[PDB]
Amino acid sequence: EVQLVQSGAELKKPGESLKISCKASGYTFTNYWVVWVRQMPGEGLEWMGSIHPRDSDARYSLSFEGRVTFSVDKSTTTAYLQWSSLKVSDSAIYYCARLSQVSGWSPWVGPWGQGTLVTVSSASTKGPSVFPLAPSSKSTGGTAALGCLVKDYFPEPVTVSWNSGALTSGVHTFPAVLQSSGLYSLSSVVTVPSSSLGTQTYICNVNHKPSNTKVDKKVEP
Amino acid sequence: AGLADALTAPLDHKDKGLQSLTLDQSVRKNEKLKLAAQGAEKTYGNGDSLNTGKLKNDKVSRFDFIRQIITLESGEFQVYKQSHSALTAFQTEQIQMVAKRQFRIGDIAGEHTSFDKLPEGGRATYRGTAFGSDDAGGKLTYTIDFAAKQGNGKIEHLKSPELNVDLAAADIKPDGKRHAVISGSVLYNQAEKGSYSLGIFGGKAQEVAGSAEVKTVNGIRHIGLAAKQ
Amino acid sequence: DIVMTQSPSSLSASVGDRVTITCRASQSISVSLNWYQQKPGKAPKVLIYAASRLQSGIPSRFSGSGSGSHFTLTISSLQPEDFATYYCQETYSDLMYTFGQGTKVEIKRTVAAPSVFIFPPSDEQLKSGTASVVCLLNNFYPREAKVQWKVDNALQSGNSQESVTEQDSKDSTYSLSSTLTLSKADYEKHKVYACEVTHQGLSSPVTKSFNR
Ligand SMILES: [Cl-]
């Protein structure tokens, strides 16, 4: 299959430089434009520009023309986006994607990389603590709620899965909230049949790449 | 690359064909064409033959050129070579001298397949190159159904996406010399954006070669076409 | 340089409704226009290209029309899974394929009361010196809900934070967590910890609480 796999989430101080990468595979690297798209959380897609791996023809939109540099490594079929001097306002998600086309028709963007979250701030990274949100003992033949509190981390993001991905139905992982301390916190919860509490194992899998923190918490009654 | 060889060595039947191309469109009767590459240089020569035998097949070979009548034009001279066909193109850099860029196909030559000796049935798939100004990376695919005496195809992966057009279904026909030729429309988003013309080459129709004129937002763009099998 | 603008920027419609999003260009772009769908936490996915060409794998309830400077995305029967924001994009120019600002599509459904749960602080967290009390409102509609915290009937203020999920792709509901944050010492000084929920789906307010 065609894949575009971007490097992990990043934390840098304002004024620092940063190179993020986009590994293309499953197709001929030099037959397709590589495209870069910025997206502020909760906002729209922004076309930053593109580069053609065949001869490294790079194009920049007026808003990014001097601040970023596109490059490519053909031997590793990897595209690169590089800032020389970051600003807080550069905090956002950045996508690479292939420019696809059926002959005889206007092109489109896709497949896409999974995106890279870039956080620009002087604050240092901190891994989360993970606490059980244990199911009530006075649970209703009805439904029961349980979850995990993922508390005090920086920067975003954290991922949460349950039972290594086997449990998706009824899962709610809330958007992180910035606490007054300046650290992030978030809960992930799931509602399950209360009859399964005694007999079914529930494990939240927490991952905070930026701090290399990975936790698997078994949540019990 | 053997570019210098092509400029200094005589024709040698042991070389991989197409062994020779007769320059005609590339240099009018009253003009001279000088080609330079890899330290060598040779002047042509309307009717003179270019030693394509020394060049690599299925690649664009490139020379510096000057066209004289007094210099009229200079730039890069491109040659794309197949076994039974070959074509030339001029990337103009200088005209009367001032800087000016233009792209143009020159000769399309080789062993024309007779329209009257085509295979009687079966389908053939041709795969090769589409090359335009500053871009020899295009992939051409073309299919001829010989029972139906029809062909169609597509251009892919040129950097300029509106050149990656559909080469619409077209009839095989005889030209004045009974050569098998195909002239059709170029389609983009189902609109006609120009035209293409292909000649069939080789005794067993092993190849197609020709060109396309494609209308773009920024003007007409000329493309060289060549594919095989 | 070519500017694309969508309308509306936000819309809400019932399942099975006909939904229409319009896209406009600052200049004629013929039919070189794409439509993308983007769901929460995922990259966008192309739905249509060349203004009306349905990508394979995409349901036929999606269709695109128009040309020149005016284009339309139509969803013939809005489905729950169609919650997303939708983008147009011109692919007319010499690369530089700019997007519309996006249109968020939400589902209108009947009011649904939340089911409520309260979670006391774990012993583990208490060890580290802080107490987080979590109250969950599960699968309700509309999004508007009111949570108030009481400790020994003392109304809390200024010490809780709320978070809401995006609309669910199956039942089109929302969920909300309210986290009351207290020092360990303050937490150990009180007995009755209560979460009181007010929501249109509830005829009268619902309270969940515990002792410790
Ligand atoms: Cl944009």
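Sequence positions for chain B are given in Swiss-Prot numbering; the residues included correspond to 33-101, 108-134, 142-274, in order.
The backbone N, Cα and C atoms fix where each Cβ goes, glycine too.
Going by Swiss-Prot, these are the annotated features:
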| type | residues | note |
| --- | --- | --- |
| MUTAGEN | B:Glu237 to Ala | 7-fold decreased binding to fH. No longer binds fH; when associated with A-258 |
| MUTAGEN | B:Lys249 to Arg | Increased vaccine efficacy (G1 variant); when associated with 153-L--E-170, 192-T-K-193 and 211-E--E-236 |
| MUTAGEN | B:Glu258 to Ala | 150-fold decreased binding to fH. No longer binds fH; when associated with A-237 |
B:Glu237, B:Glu258 as mutagenesis positions, winner by CB count within 10 A: B:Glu258
Cα separation of B:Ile101 and B:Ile108 (whole Å), the pair that brackets 6 residues absent from the deposited model: 6
Cα separation, B:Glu237 (mutagenesis position) to B:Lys249 (mutagenesis position) (Å, whole number): 32
Pairwise CA distance, B:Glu237 (mutagenesis position) versus B:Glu258 (mutagenesis position), rounded so that it is a whole Å: 11
Cα-to-Cα distance of termini bounding the 7-residue gap, B:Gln134 and B:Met142, in Å: 4
Neighbouring C-beta atoms (10 Å sphere around the C-beta of B:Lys249 (mutagenesis position)): 11
